[PDB]
Amino acid sequence: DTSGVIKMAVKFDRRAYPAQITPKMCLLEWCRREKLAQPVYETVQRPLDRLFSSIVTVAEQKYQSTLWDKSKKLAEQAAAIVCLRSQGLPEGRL
């Protein structure tokens, strides 16, 4: 079952990665090596609180952080982390 949404409580911290290396980049490259569709991100907002989330779809499965972020870009990195971590894949961490 590739249904519903898989979630983890994660946040993107650039200090966890080498310079110019991000979870989004790592997820894109994993999809390219496995010849899967490229990841698709969809933005979720709570505009009242100035908050963002993102749901990423990879191999027909949706992934999303349980946490909310201050920007769309930061939320997308969090979604990519959930996708990588929940599958036990490397995310480019130091």
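Chain A residue numbers are taken from Swiss-Prot; in order, the displayed residues are 348-441.
This entry, so its header tells us, was determined using X-ray crystallography, 1.7 Å.
The backbone N, Cα and C atoms fix where each Cβ goes, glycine too.
Using a 10 Å radius centred on the Cβ of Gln367 (mutagenesis position) and all shown protein chains, the other Cβ atoms total 7. Here Swiss-Prot describes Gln367 to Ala as a published mutagenesis experiment; the accompanying note says: Mildly decreased affinity for tRNA.
The feature domain 'DRBM' is assigned by Swiss-Prot to 369-436, with experimental evidence given as support.
In Swiss-Prot, a published mutagenesis experiment is listed as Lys371 to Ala, annotated Strongly decreased affinity for tRNA. The Cβ of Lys371 (mutagenesis position) has 23 neighbouring Cβ atoms from other residues within 10 Å, across all protein chains displayed. Under the three-state DSSP scheme, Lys371 (mutagenesis position) falls in the helix class.
Under mutagenesis, Swiss-Prot gives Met372 to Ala with this note: Mildly decreased affinity for tRNA. Other C-beta atoms found within 10 angstroms of the C-beta of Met372 (mutagenesis position) number 15, with every protein chain shown included.
Secondary structure from DSSP puts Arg379 (mutagenesis position) in a helix. Quoted from Swiss-Prot, the note on the mutagenesis of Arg379 to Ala is: Mildly decreased affinity for tRNA.
In the three-state DSSP scheme, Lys419 (mutagenesis position) falls into the helix class. Among the mutagenesis entries in Swiss-Prot is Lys419 to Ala, noted as: Decreased affinity for tRNA. Strongly decreased affinity for tRNA; when associated with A-420.
Record note (Swiss-Prot) on the mutagenesis of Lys420 to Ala: Decreased affinity for tRNA. Strongly decreased affinity for tRNA; when associated with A-419.
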Between the Cα atoms of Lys419 (mutagenesis position) and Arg379 (mutagenesis position), find the distance and write it as a whole number of Å. 23
Around the C-beta of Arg379 (mutagenesis position), how many further C-beta atoms are within 10 angstroms, looking at every protein chain? 10
